[PDB]
Amino acid sequence: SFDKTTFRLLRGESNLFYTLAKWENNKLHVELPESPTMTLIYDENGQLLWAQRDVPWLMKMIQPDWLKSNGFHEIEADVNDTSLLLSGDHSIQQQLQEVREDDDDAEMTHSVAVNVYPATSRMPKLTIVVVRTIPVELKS
């Protein structure tokens, strides 16, 4: 599409996350800001420091090379796996049921923004991955 708009929106979200991050006692303390996204924070070697939610299939899609540079990505997911990004929203769960009944094999697209922050006097090198949980095909 025109990926730059979505990339920039996700990146603003990520920049906020970085600003509110603190590092103390060899440990990263994250605070949430205040559409829906899932944020994942990796250290300077691609190891997971923190995650908004535990979702292994998503963890597998974040290709580790992505984490060395700022970038936009799409990931395709099975609609039943997209559901596990959106759990708690009965409405989108029903849109997903409609998708699933139209086709068991349905796939879904997810916008992803990887952002890299070199080390500072107070904070190690970090990489914030912001993933849009509502898939592209449903935008509304």
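Residue numbering for chain A follows Swiss-Prot; the residues present correspond to positions 43-76, 82-187, in that order.
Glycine is no exception: its Cβ is also placed from the backbone N, Cα and C atoms.
Swiss-Prot lists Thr47 to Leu among its mutagenesis entries, and the accompanying note reads: No significant effect (with or without MgCl(2) or CaCl(2)). DSSP assigns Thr47 (mutagenesis position) to a helix.
One mutagenesis experiment named in Swiss-Prot is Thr48 to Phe or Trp, and its note says Decreased sensitivity to repression by calcium but not by magnesium. Long-range neighbours of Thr48 (mutagenesis position) (same chain, six or more residues apart, CB within less than 8 Å of its CB): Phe119, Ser158, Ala160, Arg179.
While the structure shown retains the original residue, Swiss-Prot records the mutagenesis experiment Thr48 to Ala, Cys, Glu, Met, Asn, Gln, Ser or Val with this note: No significant effect (with or without MgCl(2) or CaCl(2)).
Recorded in Swiss-Prot as a mutagenesis result, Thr48 to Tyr carries the remark: Higher activity than wild-type (with or without MgCl(2) or CaCl(2)).
As a published mutagenesis entry, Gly54 to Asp appears in Swiss-Prot alongside the note: Very large decrease in the transcriptional activation of PhoQ-dependent genes. DSSP assigns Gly54 (mutagenesis position) to a helix in the three-state reduction.
According to DSSP, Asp149 (mutagenesis position) sits within a helical segment. Summarising the environment of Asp149 (mutagenesis position), the number of other Cβ atoms within 10 Å of its Cβ, over all protein chains shown, is 9. A mutagenesis experiment is reported in Swiss-Prot for this position, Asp149 to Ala, and the note states: Wild-type effect concerning mgrB transcription.
Experimental mutagenesis at this site is recorded by Swiss-Prot as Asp150 to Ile, annotated: Wild-type effect concerning mgrB transcription.
The annotation divalent metal cation binding site is assigned in Swiss-Prot to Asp151, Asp152. Within 10 Å of the C-beta atom of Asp152 (divalent metal cation binding site) sit 7 other C-beta atoms, taking all shown protein chains into account.
Calculated from the flanking Cα atoms, the unmodelled 5-residue segment between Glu76 and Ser82 spans 12 Å. The Cβ of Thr47 (mutagenesis position) lies under 8 Å from the Cβ of no residue that sits 6+ residues away along the same chain. Here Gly54 (mutagenesis position) is positioned 36 angstrom away from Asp149 (mutagenesis position), judged by their C-alpha atoms.
In this structure the alpha carbons, written CA, of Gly54 (mutagenesis position) and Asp152 (divalent metal cation binding site) are 34 Å apart.
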